[PDB]
Amino acid sequence: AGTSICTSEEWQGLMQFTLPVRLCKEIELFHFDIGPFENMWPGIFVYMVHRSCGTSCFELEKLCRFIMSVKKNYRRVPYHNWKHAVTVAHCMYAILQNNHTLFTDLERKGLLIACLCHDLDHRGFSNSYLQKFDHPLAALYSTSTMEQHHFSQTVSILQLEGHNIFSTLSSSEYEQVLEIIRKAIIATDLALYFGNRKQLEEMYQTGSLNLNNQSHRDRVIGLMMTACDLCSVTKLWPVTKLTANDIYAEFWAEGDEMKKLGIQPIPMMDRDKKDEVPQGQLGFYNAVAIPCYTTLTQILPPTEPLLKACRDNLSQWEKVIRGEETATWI
Ligand SMILES: Nc1nc(=S)[nH]c2[nH]ncc12
Ligand code: NI
Ligand code: NI
């Protein structure tokens with residue numbers, strides 16, 4: 001019920017935060033894992049915004065309020081949580097640093113914010129679930145149900161007193177960045193990814209792709225959003241494997257709810273079908289992750305390390321299937 005707001009202590013603490021110097025170098029790399037630095041997550045996001053956009057891009061007090069209120073509006077769910085938000089924003093930072101002048105100042109600030117916000121107030125349930133059981137959100141948002149909600153949550157937080165980091169934009173640029181953010185969040189609906197990637201692949205392969213064309217830019221930004229959202233598959237194997245445990249914790253909890261409503265869940269969401277997980281991961285990588293990073297690398301060549309890491313993880317799932325897995329901790 002309603003939008004949560006950070007405390008004075010929370011945002012003033014972020015304002016005074018300083019990032020250890022050794023991490024500065026590490027944060028630039030695609031494979032960086034925020035996992036071991038939880039106390040530093042909000043500060044890491046400030047650092048990224050300041051490196052990409054400038055220390056004066058946002059009023060610091062508004063930015064710190066905004067960040068700490070965003071954190072407070074992620075729920076304590078196993079996967080679609082604050083840690084996921086900051087991970088996705090970091091991937092976007094790495095993409096932006098490596099492709100910096102392809103994107104306008106307004107796009108960079110909008111996309112880093114969109115990434116931080118893109119799963120706001122997620123409940124640990126899929127679009128499939130909300131629509132199957134006619135949750136009020138599915139009535140309000142007929143397609144891309146949760147993503148429309150995440151964008152609405154974003155605008156609610158911006159509207160809190162002292163939280164509007166974009167107020168100093170011209171009236172025109174303000175409308176433009178909100179549209180950047182809306183499009184980017186909606187693009188995180190994997191339903192839309194399949195069509196988007198196929199279109200981009202064609203535009204790329206025929207040579208019609210043109211970044212001066214707004215609809216092309218929109219689609220490229222779309223694919224960047226998918227690549228950042230799925231970036232757990234681009235980390236080192238043990239990190240990827242641990243994150244998969246969190247994703248499946250959510251999936252199995254949803255499947256449990258469907259059993260109670262008289263419907264057998266898809267196997268992926270069935271905690272009594274964990275034997276099918278390795279094959280399911282293979283399916284996901286071949287159908288979703290590999291094509292995403294393949295097309296992204298064609299369009300943005302500096303992103304190739306995402307693709308190489310994704311391929312390496314695909315090989316690991318293949319090893320799991322062949323019974324070659326070694327010791328794992330969870
Ligand atoms: N298998 C999957 N892995 C990730 S990171 N996300 C997913 N969404 N749906 C399936 C999966
Ligand atoms: Ni999402
Ligand atoms: Ni997400």
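Numbers run from 1 along the shown chain.
Looking at the header, which is where the method is noted, we find X-ray crystallography, 1.6 Å.
Cβ atoms here come from the backbone N, Cα and C positions, even for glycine.
Per Swiss-Prot, these features apply:
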type	residues	note
DOMAIN	7-324	domain 'PDEase'
ACT_SITE	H80	active site, proton donor
BINDING	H80, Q281	3',5'-cyclic GMP binding site
MUTAGEN	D119 to A (Swiss-Prot position 830)	Loss of activity and of zinc binding
MUTAGEN	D119 to N (Swiss-Prot position 830)	Reduces activity 1000-fold
BINDING	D119	divalent metal cation 2 binding site
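In the three-state DSSP assignment, the secondary structure recorded for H80 (active site, proton donor) is coil. Counting only the Cα atoms, the space from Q281 (3',5'-cyclic GMP binding site) to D119 (mutagenesis position) is about 22 angstrom.
Long-range Cβ proximity for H80 (active site, proton donor), meaning a same-chain Cβ under 8 A and a gap of 6 or more residues, is found for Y74, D119, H122, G124, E250.
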